[PDB]
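Before any comments, here is the structure.
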Amino acid sequence: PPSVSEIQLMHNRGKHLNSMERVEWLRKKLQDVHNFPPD
């Protein structure tokens, strides 16, 4: 489980900075904001 699976295999995360990951997944995870139409 290398960098290709540091997402699904690694939930411990924090593998580089990840702060660049977070702010992105916020919008696909917080409640994933794409659900505005899919309400």
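Our numbering is plain: 1 for the first residue shown, then up by one each step along the chain.
Determined via solution NMR.
Every residue gets a Cβ built from N, Cα and C, even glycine.
Listed features, source Swiss-Prot:
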| type | residues | note |
| --- | --- | --- |
| MUTAGEN | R22 to A (Swiss-Prot position 51) | Reduced affinity for PTH1R |
| MUTAGEN | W25 to A (Swiss-Prot position 54) | Strongly reduced affinity for PTH1R |
| MUTAGEN | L26 to A (Swiss-Prot position 55) | Strongly reduced affinity for PTH1R |
| MUTAGEN | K29 to A (Swiss-Prot position 58) | Reduced affinity for PTH1R |
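Other C-beta atoms found within 10 angstroms of the C-beta of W25 (mutagenesis position) number 12, with every protein chain shown included. Packing around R22 (mutagenesis position) is summarised by its Cβ count: 11 other Cβ atoms lie within 10 angstroms of its Cβ, all protein chains included. Rounded to a whole number, the distance between the Cα atoms of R22 (mutagenesis position) and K29 (mutagenesis position) is 9 Å.
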